[PDB]
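Data block below; observations after.
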Amino acid sequence: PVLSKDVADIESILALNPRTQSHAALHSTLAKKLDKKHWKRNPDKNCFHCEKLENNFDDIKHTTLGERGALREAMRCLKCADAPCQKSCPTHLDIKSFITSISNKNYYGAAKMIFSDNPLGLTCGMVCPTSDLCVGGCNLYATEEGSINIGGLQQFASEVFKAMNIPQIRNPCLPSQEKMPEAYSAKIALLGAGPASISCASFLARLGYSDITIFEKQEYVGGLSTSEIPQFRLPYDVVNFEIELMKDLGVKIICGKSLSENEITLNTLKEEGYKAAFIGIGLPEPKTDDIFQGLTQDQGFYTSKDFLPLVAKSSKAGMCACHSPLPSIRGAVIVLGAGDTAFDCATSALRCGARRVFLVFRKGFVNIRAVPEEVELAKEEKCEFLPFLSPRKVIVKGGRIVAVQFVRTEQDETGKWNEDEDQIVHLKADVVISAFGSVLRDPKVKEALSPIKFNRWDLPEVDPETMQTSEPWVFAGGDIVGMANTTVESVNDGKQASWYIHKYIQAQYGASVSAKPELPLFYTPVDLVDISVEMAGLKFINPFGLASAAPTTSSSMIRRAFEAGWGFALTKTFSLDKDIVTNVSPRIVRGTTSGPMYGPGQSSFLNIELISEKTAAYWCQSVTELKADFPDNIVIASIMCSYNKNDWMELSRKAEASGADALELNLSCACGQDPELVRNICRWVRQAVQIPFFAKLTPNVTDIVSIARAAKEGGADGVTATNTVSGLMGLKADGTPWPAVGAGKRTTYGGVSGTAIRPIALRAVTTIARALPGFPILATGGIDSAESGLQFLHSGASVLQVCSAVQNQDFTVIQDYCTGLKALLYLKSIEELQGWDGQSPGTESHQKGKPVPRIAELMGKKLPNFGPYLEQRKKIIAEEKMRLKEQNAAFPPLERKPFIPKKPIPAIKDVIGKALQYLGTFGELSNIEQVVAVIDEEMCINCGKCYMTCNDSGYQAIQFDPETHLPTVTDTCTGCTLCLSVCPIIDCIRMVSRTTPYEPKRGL
Amino acid sequence: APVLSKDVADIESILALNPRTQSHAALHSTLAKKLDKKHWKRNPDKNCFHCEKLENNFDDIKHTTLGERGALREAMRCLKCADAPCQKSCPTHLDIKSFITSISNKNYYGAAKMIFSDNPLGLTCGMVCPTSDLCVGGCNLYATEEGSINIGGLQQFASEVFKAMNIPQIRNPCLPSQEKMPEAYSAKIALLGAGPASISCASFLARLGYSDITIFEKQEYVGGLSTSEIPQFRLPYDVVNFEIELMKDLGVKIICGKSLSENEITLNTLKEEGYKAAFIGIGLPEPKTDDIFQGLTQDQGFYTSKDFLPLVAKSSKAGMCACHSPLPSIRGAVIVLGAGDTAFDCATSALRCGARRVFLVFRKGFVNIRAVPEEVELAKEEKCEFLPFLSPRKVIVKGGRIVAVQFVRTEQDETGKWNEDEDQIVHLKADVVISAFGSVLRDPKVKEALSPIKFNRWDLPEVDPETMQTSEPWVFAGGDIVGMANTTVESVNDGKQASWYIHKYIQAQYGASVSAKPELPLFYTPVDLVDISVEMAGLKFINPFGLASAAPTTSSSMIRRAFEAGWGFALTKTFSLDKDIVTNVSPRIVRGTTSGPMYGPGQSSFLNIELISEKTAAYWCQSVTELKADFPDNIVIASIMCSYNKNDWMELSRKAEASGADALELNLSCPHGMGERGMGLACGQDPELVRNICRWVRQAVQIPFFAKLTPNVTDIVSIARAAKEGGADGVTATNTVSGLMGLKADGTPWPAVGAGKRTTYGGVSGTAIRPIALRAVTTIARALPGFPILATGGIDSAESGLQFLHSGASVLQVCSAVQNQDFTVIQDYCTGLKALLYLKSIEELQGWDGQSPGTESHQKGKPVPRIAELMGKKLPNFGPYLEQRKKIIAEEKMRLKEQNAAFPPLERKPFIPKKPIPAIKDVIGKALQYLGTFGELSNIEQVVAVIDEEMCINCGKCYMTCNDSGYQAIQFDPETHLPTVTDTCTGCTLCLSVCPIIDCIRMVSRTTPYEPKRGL
Ligand SMILES: *C(#[C])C1=[C][N]C(=O)[N]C1=O
Ligand SMILES: C#Cc1c[nH]c(=O)[nH]c1=O
Ligand code: SF4
């Protein structure tokens, strides 16, 4: 046979494989019009009817992210200085920091940052109108690809933390309870269990107050988050999770208790011994209109305060223990108003079975004040919009609404709004829902607030800085004060008030508080995890340190690094006076190792920098200063001399005398290629000083073990592995290099740093640790996260040096690294999370980060998410929602119980070197335990990359269906694993144990 | 000495905005936050009812426009899908996967060539295609949160770069010379109307070789609706001219002033004058009217879209007319009737004419608007009002002017019938009324001129939808006139479809057949004639790109298909004698972690623990004979490995030579000895062993052979020199870098083999090792000049290939870039290399970096207005500063109005090479002169960073990098977030390296005195 030619059935498998084209393609316009429908992904501009949504409370948010999408979007964020997104967030979330933690896979640290400034952090990620807040300030709006999805990233990190099932703990900076001053036992009352009071009580509990009670009128908690925000935007379980975190702090909630003249009043609270009160009851009554007087729900009329709680009680399991039906809303529905409630009524009316929904408002389109993302949900669900119409009468016949009568409105040219009585509309309708807003009108509630002053708008007046009412022991915030338009602002109101309630209460007990407000952060048991490590007789408070490099150019820089939390730092390499150098410029350039991607996350740098231009005298005096001020932070002096015994002894003694904890010998800036020279330099230093010292090894050697062993034989206490890899980062198209120095545009070979060299450094660390067991290793080379640091610890290193990740960012990454490592170690003790990979939950089947419904009629039926297959999927899902309208839904636990460690939290010493047991020769690998690839069709996005890679880099083993674009791995798979390695969807392809007989393909 | 390790007051102040770790939650009142939010605002303000001023502002408003930075990022995001659904969804069937692959590889010429091969109006279509209803509507990435690819903006970008290159289209180089074309190709061909349909039809007919093609156009201008109605702020007129001039390069003639009409041109007159075929592409030339508008005039304020949009076009498109046309004075309230796509262009154009308010009023609902959402969004963001369910009944005229329109309300039934409620009326005040009810063909003289073709019930010419032939076999039609096409691209496609069957018909009239498979030619320029062959070690390569010995050459059948795709050469997978048979483990090839958790296209590395080929020496040797018999001009190199044994190397190398291999490659990865006498375990790490192996092979065979070096050596030059001393004809530099790609959080490796989850060190490949391979190639090339080098290591484009050629390599092996994609990248590499060599001869493009134009000051890839009162005024693009920028721009648009001069759109003349096009051999090693020792670098000629404030996006990354990795030399303003480099800059270049905007920071020669910081 012709061995170099595909047989017919392989040619058939390859039918859809890309080929070079020699001619232009003929396809008629008519044929193209038909074929278009088969592949269609997005909405069809010619489809005019709603997709059937009855009883469908699936998540419809466009911002929801799965892990794959969250990691991509978090790496895209520029992580800006003085970031304007944060300036535009009402609770001042450090967005730069929490997104940095997501990009480093440290979802705990991200969640901790979010909840530190916003105790309703998951609710807000889900519901914030970010285009009018943080996202509206995002610098990336000035790029074509646009602003960052801050809300979805916040939601993703908080959802992971929620799944971790870790409790909030008492502020660990507080004295123990029995030693708290008496003032912290003051009785505190909050009225209403909505976002404002939940925030306020949370922050007061952080400060140490131990007798905090929220009094809630209803039998459910959460306020509007629970009673009106739809389940398909905010799942009820999110609310319960945030309330559970608050109860972890000891806040008490009593339901069925109202602020009202005949129940709880300011006077009764005072007479019962309460020292302070926060009013957070919101706006409990609908704004009503005379033209709807006397109309009942049976006739077809609702206010939004009637309608949305009925829908929420029916669709939110565990909200109201009873199980309620969805309101029967069939026919034509008119929603009146154009605020944000109106759009929730319209989308909710479709879930109750409406046939058609009209939003009717009395001004124009340009005057809609709902945020665009709110408007777009109603738009994409085919709601009709009628502007410039003011309601006049509701027509009732046979006891039911049949029509609403409107008059036309218009702006004259003083901007006044007029009604035109001769211009009427008779609009047919079966249901009418007014969404005119909300008010506080109940006289008995307002009287219970005597004697605080009310303003023009019938609302309690507060000082906007302190949230204090006219009575100094009473504070208010949230919707009842009338400034907040959002959950996040109501949260911020309670946060703001908590500091000044604290101030007031302390003063009442004769105590002062700081002139600078200081609210505590959010804490969990993770934060108590010990990440110290001992190596070479030195105690490191944490294992992260600054490498000898550009971030240690000056000792003032090291000072700020220690103030930020870094466990240790190297000096830039310095030398004796006679070895003074002068750097050239340019000398540090970005890596080309991952394509033309600019900004954050450069995968490498190249430098042609020399030793420090600052003198030994500068560096020795600086080390003395640093060790005087930061005795617990390890300072290592990096030094270099030429091959000369007297010089190495002189310089090492000078650095030792300054107080350096240890020295690092730069042999890798060559002496460091030759084991005999390395051994001799180490011997000279070992005879000169008594402090530990480490030889910094170059990776540019045939066998790095031979030079590590030489350093050890010379008396080094350990080795730093490794310095930069020698390289050339490339050329312009005209041939000139970058960096190009001087008029001659000259360069020399440079050192490559960053994540591109991590595989080389990991190899070096493991091979040294296997050759020299127990010999201290300081790792450097691409460490940019707690998880990558843990890879080096697992590989045998004891501490972790960082350069490029700081060049890509700033010193504050240390806080991400420390919280992330604490979380990785903590999670190893949780038996329930043992199937996670570090902080990543096991991937579930998802499309666009939303779980695929587990419906029998959808599985295995080869229905991809496009064209007529998508139409079939939507019909199947809709029928299953109707089927579910007849059945019980369980309750969640009245409230979940946290996971508890079932074994000790590992210390760093317990994880060092644990990867080495899996490392060996090729002959120690099984060739009989073979694997094959298997594709989860429900996660596939139909790109064919697995197919293209098996075709042109593999075994032609994948069928790619010409109609569904679904791949199937066949039995000729060899398990090479290339398809998994190119698939864009994390864990869509998995390698599984081969079950059928295996025969290597010998071609012969 | 003071405290050296503390910042002085001046530096503490510079560091004021530097990020710091917080120990406490931050207190900020809700009221203060409300008052601060406005300062930073970037996007539209939902509370703003107030459309900013747009009079005489014809600047690009498209959301899809891309600059180079944005285009590269978006092209790398594309999955480059097999059997791609976006292409299925494009009416001209563009190979979107290929052209976007080219853009990601910086080959903008190859992208534009692929675009224009299937669409001669590719730049126009990139700008105006309603992609959400076409290609983008099918994009697989719609199934991700980040969403579908901006295909149109990518197409627009590549085409814009190609337009800037100023390269002409050439006659199809596959044709015989003109004088030996058959007589049939001189048949006289007429096209009626110079719109997209005819321009496309004439282009493809000219590609086929027809030499007498004339388009007869009614008007004095050309381009059809693209010229006369699509607004300048969506489609610049110079785009239309550029595409017209490309077609004219093929010899097509256009005659303006001559109409298809009774008493002018008719099908009868064309026939009598000896035309053999005619294409009707006159569109729909007349407005759809409404009785209620009878007798109303422009002076009263009434326009159809066919009156209004050409008036705006004539005034705003320089080079449309000779008349400097005044913009229509459209002051007051404008009512635009209808809600198709024309109505929205009327609305936005009315604002450019000075309208105070625009109402878009339509007789159905919102759900019934047919316009694409892209088009609707532009009218909404410009604050047009939308009034649904209104049907016009009366235009009110007082004092010679429209003052109002009265409407009736509309309504749907049970039956879905639309009704009008006479008792429900709207009286809407207005100064101008523009009807956008569509277009028609209704002129009796024009239809008469088409006698006797058959017309359908819609008074349009009938065609066969597959052939575009009318009922008269010599007459074809397409575009708007046929009534199927709703877009420029479908009209282009109608002319494309018609050209093949016009060709078929004409050829048959002259007694000739055509192929049963339609074969329209591709698009060509002089770039495609560029020679990219190279000679090396006596071997002739037809291009310098070849498949490395790796997974893409697992089987000889794959090499066969790679040769069919265009690869110049290929290596076999390394093979060995029978006694050295191996068994691979699985898993064994994994993605790199070298650029973080980015999945899918463009993996920056792979790691593999793969062995030699599992297939026999007999398989490989027979395969090499077959491949060399079928592809004599494609070079096949047999890769072989033996243990350190003279008889084995001689036996295997002779076997491979006898099979007809052009050359051998010695894989020096076999272990020998123990392996750390300083020279490690593999034979390729010890110079003595390499020299001996090479001696053995040199004795055994007479064909050239090359030693494949490992980068895992202290001194690779010593191995290369040993191979040369042993008699090798060159070296392959380099194999993979030894590494461990990473560990799971539980400590297990990946790849993990077996239930034990074991691994061993693997080889790292891909762009992550390119700096290592480039250094290895360069050092060998400088130490052993003229010794042939085959480069390997992260080559994934023509641009990166040329870097290796400049560094001393002669040919270019590829593995990982094919693993990331498929064999067809070779097409991108070949056109890309042709284009790079072509451009070196073009003096006018010296300022470009390869195919990249010099970066102009931009925001979102749109150029910033060069306005004095706008430059250096510390006005970033947010908050109150943006609103001052908008005021300054609007005032300057007005000053450009009240003086209505300047109509000089340059006449387009292509650049000519001023020197010979370099061959491959002319560029090899030309970068090596810039290399040297560190002491050869000037420390006297220092640089500093300088920032272009107009390009900055205010992120402060330069500031943060200088603060915590540099010299604290940048001031970052607390209110504008604008950075300024101060005189303490050392030129280290880290800020430039982290800035997200290409060329926002530049390094310039230092002019002030320089002193190194010594700290003392
Ligand atoms: C010296 C000093 C060095 C310069 N650049 C590096 O990457 N490493 C060094 O050791
Ligand atoms: C045999 C063999 C090889 C396998 N993998 C590599 O990366 N390089 C080789 O040489
Ligand atoms: S890094 Fe670039 S874009 Fe960001 S502030 Fe600096 S100059 Fe501007």
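In order, the residues displayed for chain B correspond to 2-1017 in Swiss-Prot numbering, which applies throughout.
Technique stated in the header: X-ray crystallography, 1.9 Å.
The backbone N, Cα and C atoms fix where each Cβ goes, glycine too.
What Swiss-Prot records for this protein:
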- B:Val129, B:194-198, B:218-226, B:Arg235, B:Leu261, B:480-489: FAD binding site (BINDING)
- B:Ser550, B:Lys574, B:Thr575, B:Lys709, B:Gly767, B:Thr793, B:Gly794, B:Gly795, B:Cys816, B:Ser817: FMN binding site (BINDING)
- B:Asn609, B:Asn668, B:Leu669, B:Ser670, B:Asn736, B:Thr737: substrate binding site (BINDING)
- B:944-976: domain '4Fe-4S ferredoxin-type 2' (DOMAIN)
- B:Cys126 to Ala: No effect on enzyme activity. Reduced iron content (MUTAGEN)
- B:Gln156 to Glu: Loss of enzyme activity. Reduces iron content (MUTAGEN)
- B:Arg235 to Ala or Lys: Loss of enzyme activity. Loss of FAD binding (MUTAGEN)
- B:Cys671 to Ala: Reduces catalytic activity by 99% (MUTAGEN)
- B:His673 to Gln: Reduces activity by 50% (MUTAGEN)
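With respect to B:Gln156 (mutagenesis position), the closest of these binding-site residues in Cα terms is B:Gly794, chosen from B:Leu669, B:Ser670, B:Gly794.
When the Cα of B:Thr737 (substrate binding site) is compared against those of the recorded positions B:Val129, B:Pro197, B:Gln220, B:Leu261, B:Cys671, the shortest separation belongs to B:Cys671. B:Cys671 (mutagenesis position) has a Cβ environment of 22 other Cβ atoms inside 10 Å. Across the structure, B:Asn668 (substrate binding site) and B:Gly224 (FAD binding site) are spaced 60 Å apart at their Cα atoms. In the three-state DSSP classification, B:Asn609 (substrate binding site) falls within a strand. DSSP assignment over the domain '4Fe-4S ferredoxin-type 2' (B:944-976) gives 9 helix, 8 strand, 16 coil. Taking a Cβ distance under 6 Å to any atom of ligand 2 as the criterion, the recorded positions B:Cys126, B:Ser670, B:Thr737 reduce to B:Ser670, B:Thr737.
Separation of the C-alpha atoms of B:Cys126 (mutagenesis position) and B:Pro197 (FAD binding site): 10 Å, rounded to the nearest whole number.
Taking the C-alpha positions, the distance from B:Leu669 (substrate binding site) to B:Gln220 (FAD binding site) comes to 73 Å. Across the fold, the C-alpha of B:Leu261 (FAD binding site) and the C-alpha of B:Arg235 (mutagenesis position) stand 30 Å from each other.
Of B:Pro197, B:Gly224, B:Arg235, B:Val483, B:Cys671, all annotated as recorded positions, the residue with the shortest Cα distance to B:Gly794 (FMN binding site) is B:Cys671.
Ranking the binding-site residues B:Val129, B:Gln220, B:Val483, B:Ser670, B:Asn736 by the distance of their Cα atoms from the Cα of B:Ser550 (FMN binding site) places B:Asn736 first. Cα separation, B:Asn736 (substrate binding site) to B:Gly767 (FMN binding site), rounded: 11 Å. When the record's substrate-binding residues B:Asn609, B:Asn668, B:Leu669, B:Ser670, B:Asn736, B:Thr737 are compared pairwise by CA position, the greatest distance found is 17 Å. Overall, the recorded FMN-binding residues B:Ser550, B:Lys574, B:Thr575, B:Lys709, B:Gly767, B:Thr793, B:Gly794, B:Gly795, B:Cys816, B:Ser817 cover a maximum inter-Cα distance of 19 Å. The Cβ of B:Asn609 (substrate binding site) lies under 8 Å from the Cβ of B:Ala552, B:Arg589, B:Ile590, B:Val591, B:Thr737, B:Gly763, B:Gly764, B:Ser766, each of which sits 6+ residues away along the same chain. Cα separation, B:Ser670 (substrate binding site) to B:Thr575 (FMN binding site), rounded: 10 Å. The binding-site residues B:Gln220, B:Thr737 differ in how many other CB atoms lie within 10 Å of their CB, and the one with the most is B:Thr737. Rounded to a whole number, the distance between the Cα atoms of B:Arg235 (mutagenesis position) and B:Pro197 (FAD binding site) is 16 Å. B:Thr575 (FMN binding site) has B:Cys671 as its nearest neighbour among the recorded positions B:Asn487, B:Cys671, B:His673, going by CA to CA distance. In the shown protein chains, 24 other C-beta atoms lie within 10 A of the C-beta of B:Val129 (FAD binding site).
Across the structure, B:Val129 (FAD binding site) and B:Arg235 (mutagenesis position) place their CA atoms 7 angstrom apart.
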